[PDB]
Number of protein chains: 4
Amino acid sequence: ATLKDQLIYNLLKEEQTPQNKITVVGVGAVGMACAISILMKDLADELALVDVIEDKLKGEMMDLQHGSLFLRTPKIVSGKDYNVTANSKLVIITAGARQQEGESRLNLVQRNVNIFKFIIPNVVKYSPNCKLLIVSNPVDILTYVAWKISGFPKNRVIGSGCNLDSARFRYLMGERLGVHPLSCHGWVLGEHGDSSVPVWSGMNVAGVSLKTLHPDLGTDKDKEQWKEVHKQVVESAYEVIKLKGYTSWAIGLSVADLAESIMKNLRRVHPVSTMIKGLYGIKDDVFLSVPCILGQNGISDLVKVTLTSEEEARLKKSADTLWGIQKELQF
Amino acid sequence: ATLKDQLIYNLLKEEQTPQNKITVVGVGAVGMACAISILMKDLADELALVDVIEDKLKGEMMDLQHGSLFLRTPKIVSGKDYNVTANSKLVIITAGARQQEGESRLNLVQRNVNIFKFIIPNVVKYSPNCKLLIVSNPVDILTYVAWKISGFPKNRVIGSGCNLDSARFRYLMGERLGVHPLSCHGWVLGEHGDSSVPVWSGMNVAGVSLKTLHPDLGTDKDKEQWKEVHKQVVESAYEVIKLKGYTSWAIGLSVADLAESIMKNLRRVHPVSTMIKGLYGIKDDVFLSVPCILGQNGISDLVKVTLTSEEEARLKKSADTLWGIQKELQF
Amino acid sequence: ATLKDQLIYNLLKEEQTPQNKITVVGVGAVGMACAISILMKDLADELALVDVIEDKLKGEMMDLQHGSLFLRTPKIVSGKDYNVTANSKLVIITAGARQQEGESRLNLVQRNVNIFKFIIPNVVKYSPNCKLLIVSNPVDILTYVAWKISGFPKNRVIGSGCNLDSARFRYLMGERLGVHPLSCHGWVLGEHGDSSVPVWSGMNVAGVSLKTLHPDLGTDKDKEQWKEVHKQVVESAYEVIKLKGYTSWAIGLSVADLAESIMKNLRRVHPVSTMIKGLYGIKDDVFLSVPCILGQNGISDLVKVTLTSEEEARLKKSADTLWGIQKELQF
Amino acid sequence: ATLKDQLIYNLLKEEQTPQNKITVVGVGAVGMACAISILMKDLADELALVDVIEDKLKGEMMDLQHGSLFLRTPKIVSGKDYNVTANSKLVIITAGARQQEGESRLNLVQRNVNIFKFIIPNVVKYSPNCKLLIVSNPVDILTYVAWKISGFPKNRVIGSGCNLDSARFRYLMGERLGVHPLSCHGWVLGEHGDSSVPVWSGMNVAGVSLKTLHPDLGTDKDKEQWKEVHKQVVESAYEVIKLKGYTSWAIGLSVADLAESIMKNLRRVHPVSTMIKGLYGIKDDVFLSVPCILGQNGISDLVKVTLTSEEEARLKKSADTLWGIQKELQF
Ligand SMILES: NC(=O)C1=CN([C@@H]2O[C@H](COP(=O)(O)OP(=O)(O)OC[C@H]3O[C@@H](n4cnc5c(N)ncnc54)[C@H](O)[C@@H]3O)[C@@H](O)[C@H]2O)C=CC1
Ligand SMILES: NC(=O)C1=CN([C@@H]2O[C@H](COP(=O)(O)OP(=O)(O)OC[C@H]3O[C@@H](n4cnc5c(N)ncnc54)[C@H](O)[C@@H]3O)[C@@H](O)[C@H]2O)C=CC1
Ligand SMILES: NC(=O)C1=CN([C@@H]2O[C@H](COP(=O)(O)OP(=O)(O)OC[C@H]3O[C@@H](n4cnc5c(N)ncnc54)[C@H](O)[C@@H]3O)[C@@H](O)[C@H]2O)C=CC1
Ligand SMILES: NC(=O)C1=CN([C@@H]2O[C@H](COP(=O)(O)OP(=O)(O)OC[C@H]3O[C@@H](n4cnc5c(N)ncnc54)[C@H](O)[C@@H]3O)[C@@H](O)[C@H]2O)C=CC1
Ligand SMILES: C[C@@H](Nc1nc(-c2cc(C(=O)O)ccc2Cl)cnc1N)c1ccccc1
Ligand SMILES: C[C@@H](Nc1nc(-c2cc(C(=O)O)ccc2Cl)cnc1N)c1ccccc1
Ligand SMILES: C[C@@H](Nc1nc(-c2cc(C(=O)O)ccc2Cl)cnc1N)c1ccccc1
């Protein structure tokens, strides 16, 4: 018969659902960085890609497939239709609209809502029990949107939030101190971006509180002006975009780290965006980054960080701002 | 009194020469895909990037650095000046000229020669003992060019050659047979590109020769048209390019596999481009792909594959054409 | 409020179940080598250990647990009671008597069959959908036994078989040829023991057939005496046993290689113990190694190897021997 | 000619001095667990094993070699003679004599000193520039002994010290809090074993000080008796030994973590034993664990942990006791 039949004797036809499937939505520079990082970390037995640009999507899929000999992820699929995402444990959303020349923040956000109004229901239809990880900006608002639209419980809706901000901060800290970032601990929480909060009290190496050692740490009287470190962090995306036109590698690595905790049920703690209603005097339905325990069911727990008055007020202001935009959104 | 001094006591300041450093020249889609794959495989204790476009170059470096928390490569550097590449064990070249429409092969190769006359002597100045891995196309000729300009012994100048072609072949084979590419064995040799040779006699699973089971394999009488697999291999770059505009991931993965053998001294066998004078019947100084043993000295040995009359003729034809061009090059 | 409660706000409780649980029965030298290999390969989110020596069991569990900071497997349990193994995707059996210096694995049948009569029903009780991977000796005989007792379909009952014999063969081959064993291909089939069969016709590097190059290969008139390489494979366990009293590391690695194909659904080809009825005119329900495609459903396919008349006779000899033993077993 | 020569053409006949070599001295339970952990983390291009029991040594080497197909460490060698250890970057000492019943501290140590008088000079002879990592107990004293005998600068003599104590502590903390050990930070310092010191002020999750939330942490009036955690850490070794007769896996993993930072020049911070004269009122040549920065040159820096009065006196008391023994040793 066929060469395949002469070579191989089959015992079983009945295939099986993929058991550790991940989907990435949006195959732009960010989506694809998440994809490559996920593949090279062996987190999935099946990866699906979705996008609206069909030729691009197919080309990315094929380029990855051609690398299969060097990977341990035996099936890569893609498509415009969401049936290819069926039974994903985790669905990472990087799709969205880039802010345009002259466009306001409310209109920018609405355009992204209008995109999530199509994306989310489709994801939910095919993977009703997945965790949602939102990367698209503005991430805090869009994570809220996906939670609202999906109707998922809060543990299954997760925003990339200040995960990368924190990684950047630890890299900068590491360079200043001559220590690997892995051994430099420090947390950036709150609203992702300009209004994020560097938690000076938790910055440490080997458990040694930097703020205890240098009480001026984080202030203007800070002889070393560590404030600037948080400054470089907030301005990193812009600096990199000005140099290469976009960002990709760091976000991809940082998302892959989140995926690892989730897929392997590690219960590590990560700074990610989560519904914070009921904390720091916040009573609105808003998402902000706090250290969260990540595992098989998403965010099972969050760490209640002790904040100072100034630090609590900043999150409160962020929450207020976020809510004021959200009550204007049309679903 | 500085925070760093309060926190850390320095035992010594000394030495600090990288032990496992890799340089990538050219930070386009291919260079960066090589970079990310090499990082995620923990192959290097230092990565250097070089390019002539300084904006892009700086942005790519920073983007990778921001992901340092998630990597085990503590030092990433870049610059237009080759002093950043000093003491590299392995230098990977992806830079070169893009062919114009209506431009003769000889004309293009000449432009590349002129480019390499700048790049290669600078690489050699700073890492006189490195292995050179050439990825730029046309790879076989450009590997000859690098060998000529560098003055390196044959073992230390390696062309990526048919390495990715063979990986693509194994993927396609795997797809047809329902087996992982790791367990599908097949070799594409000779001149990288449209003139490459699929060695039917060597294709096997678990040491069972497909050609033996199926004597028409690869001929025009093949009812299953396995010849189309090689045709797909040859058309892959073009098909992917047409879809996404370039290729990156598969080449990056393949290059990292080669780097792995070299850096870890594995002595695995890969199909890569090497000085083939004296073998398979060729009398000129030309590089073509054959299976090569790769390790810490680059190519220390090569495998002598038995070819059919036709297969031998095709390699001989390529050598003729390549030499016809090389002999008219101006160094 | 407790410290934990001050520090951590819980979103939801209710334990979930492991997604990728592996059980190892027998925490002896082989069981623990399997355990550490599987842990360091990140194949499981839960590892369960079972043995009849309760203090040794607890101690091995604790020793592993103490290394958790350095692993990615968040839960490790043990117990004499099989409830600790509930919900396992893969159950690896390494319990029972091992052969002493100069003793045949075949001398272990009565002891180990009697042990399997208690083990197997318990495993099936708590993980009715697992794949069974048998390691205890003699492994081909015990795979048949595990199969008969369990009532599983044979795809889900796998003996570690000649995966290790082939690994040893390829190590010895690579040493002779100066090539990494990954690049040296050659298969040892049949009994994991004295009657195993080296398949000279399939041995190759880069698709180049050593038999075609060297027609005496494997015969008695072979001036290079390659048969001695297979003889060394046969005597391997005995040599190691005489030196250090037992074998552990290589089987540990071999088992983990098998577990990776199964757990990640790779569909790689390995020589494992399975029922070969219907091949080479064999009519009995005899188990022994041939190349198999391994995935999430265990053995989905067998590769039909083309044996020479002499190879096939040697394989049928092995089968006769093994069936002579298997057929006399009383269940 | 030979099959090898018919198959393979040679370009050059090597051979390089070892580039990333590690030696393990002593192939007992701890030695081999270090070895397998190092092999599975791909830290070395060459592994050497030394012991005085020749059959045992050879057998361990062979067992490992048989697993070569599954590893990326292409050369594994062993011998009683230290010439096999030449050009090691890192030499790990696990050799020693186990303490006899009713034997004084001094006499046990002196017995290990007699062993080191032979081992260390041999190591130094063949790898004059290596880093020494001392694992044999009592580790702080034997690290001093290796330091004095070797004549090395202090940066190149490292004791595993409280590395494993700290890993256990973090495993126990993770169990109490329902969080992965990776995200549970806490440091055990000073003398390894009975007199080690838990630094309560450094224990934290996500930079949130447990001592600050819970002032009674680690005190006698602690309602949650967190001191019992440190008590478990000290009793752990004894409990495991009592159960399985020895300990191996955890120390093995902890050592490979240190080797990783050293071989890869990561500059992470580990609690390891270092020459601490000049700290905490310590004025004698003694080794005690504090957080050290580990890289290609061994310990290049250490972190100055702020200790309480009692914490300080505990270290000082250990240093007095240690020197009390050291000043009596016959070298
Ligand atoms: N949370 C964080 O820390 C960071 C977030 N980001 C965000 O990642 C997002 C995307 O990044 P880029 O890849 O550079 O943008 P991109 O525009 O290059 O790629 C976006 C992709 O979304 C796709 N898309 C648009 N509408 C879609 C729909 N209805 N269905 C499916 N696909 C659709 C587009 O076709 C496009 O391929 C941005 O919003 C960016 O802000 C970037 C860096 C950091
Ligand atoms: N051998 C193989 O199997 C394959 C080879 N390739 C080759 O990779 C090469 C590059 O691919 P792309 O990254 O997509 O092209 P690219 O043009 O986008 O990237 C090339 C980079 O080289 C830089 N460059 C140019 N001149 C330089 C100089 N004198 N010094 C340093 N840098 C210089 C450019 O600035 C550019 O950033 C192409 O030649 C392509 O054909 C691509 C796929 C497969
Ligand atoms: N398939 C292969 O290539 C290899 C197979 N083996 C086999 O694996 C087996 C194990 O060898 P070792 O681990 O070195 O022996 P071991 O003596 O070190 O450990 C055996 C363990 O089995 C346990 N055990 C006995 N009865 C049990 C029961 N009813 N339930 C649960 N546990 C039970 C023992 O308590 C003991 O801890 C032997 O049969 C050996 O021959 C060994 C090497 C290679
Ligand atoms: N720092 C730490 O946290 C820990 C340290 N250890 C220590 O590791 C050491 C070893 O433990 P085990 O492997 O269980 O002991 P073991 O007795 O089983 O093995 C020790 C090996 O040292 C060898 N040896 C003796 N003299 C030698 C010489 N002159 N040259 C080369 N080798 C020689 C012995 O032959 C023996 O094989 C012990 O001192 C133990 O306390 C163990 C656990 C933790
Ligand atoms: C499409 C979008 N892609 C990206 N956008 C960002 C981005 C991130 C933040 C942020 O992290 O807060 C803020 C603004 C932007 Cl533009 C980062 N990386 C990207 N590939 C983009 C917008 C403007 C210019 C270039 C690219
Ligand atoms: C710059 C070059 N970059 C690449 N070029 C190729 C390429 C490879 C081959 C080949 O390997 O035979 C032949 C032609 C091209 Cl165009 C593959 N991947 C690339 N990123 C490119 C040229 C034209 C169009 C798009 C890109
Ligand atoms: C040979 C030695 N090997 C080991 N010894 C210990 C050990 C460690 C400590 C400690 O860590 O302080 C204290 C006592 C012992 Cl016995 C741990 N693991 C070992 N393989 C041993 C001595 C007595 C009993 C059992 C084993």
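Here chain C follows Swiss-Prot, giving residues 2-332 in order.
Cβ coordinates come from backbone N, Cα and C, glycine included.
Per Swiss-Prot, the features are as follows:
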type: BINDING; residues: C:29-57, C:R99, C:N138; note: NAD(+) binding site
type: MUTAGEN; residues: C:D56 to A; note: Abolishes interaction with MP31
type: MUTAGEN; residues: C:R99 to A; note: Abolishes interaction with MP31
type: MUTAGEN; residues: C:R106 to A, K or Q; note: Increases binding to FLCN
type: BINDING; residues: C:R106, C:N138, C:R169, C:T248; note: substrate binding site
type: ACT_SITE; residues: C:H193; note: active site, proton acceptor
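Proximity to chain D, taken as a Cβ less than 8 Å from one of its Cβ atoms, holds for C:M41, C:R169, C:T248 among the binding-site residues C:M41, C:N138, C:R169, C:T248. Filtering C:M33, C:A49, C:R99 by Cβ distance to ligand 3 (under 6 A) retains the following recorded positions: C:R99.
C:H193 (active site, proton acceptor) has C:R106 as its nearest neighbour among the recorded positions C:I37, C:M41, C:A45, C:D56, C:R106, going by CA to CA distance. Highlighted in sequence order, C:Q100, C:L165, C:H193, C:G194, C:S237, C:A238, C:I252 have their Cβ within 8 Å of the centre of the Cβ atoms of C:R106, C:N138, C:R169, C:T248, the residues recorded for substrate, and are not part of that set. Under 8 angstroms separates no C-beta among the recorded positions C:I37, C:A45, C:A49, C:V53, C:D56, C:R169 from a C-beta of chain B. Around the Cβ of C:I37 (NAD(+) binding site), the number of neighbouring Cβ atoms within 10 Å comes to 26. Taking Cβ-Cβ distances under 8 Å and a sequence separation of 6 or more, the neighbours of C:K57 (NAD(+) binding site) in its chain are C:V28. Of the listed binding-site residues, namely C:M33, C:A49, C:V53, the sparsest CB environment within 10 A is found at C:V53. DSSP assigns C:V53 (NAD(+) binding site) to coil in the three-state reduction, outside any helix or strand. With a cut-off of 8 Å between CB atoms and residues at least 6 apart in sequence, the same chain places C:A30, C:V31, C:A238, C:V241, C:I242 near C:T248 (substrate binding site), listed in sequence order.
Of all the binding-site residues listed here (C:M41, C:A45), the one with the fewest other CB atoms within 10 A of its own CB is C:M41. Binding residues for substrate (C:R106, C:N138, C:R169, C:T248) extend across at most 18 Å, taking the greatest CA-CA distance. Remark: C:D56 (mutagenesis position) has no non-local neighbours by Cβ distance under 8 Å and separation of at least 6 in sequence.
Counting every protein chain shown, the Cβ of C:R99 (mutagenesis position) has 20 other Cβ atoms within 10 Å. For C:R99 (mutagenesis position), the nearest of the binding-site residues C:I37, C:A49, C:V53, C:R169 in terms of C-alpha separation is C:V53. Within 10 Å of the Cβ of C:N138 (substrate binding site) there are 25 other Cβ atoms, across all protein chains. Comparing C:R106 (mutagenesis position) with C:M41 (NAD(+) binding site), their Cα atoms are 29 Å apart once rounded.
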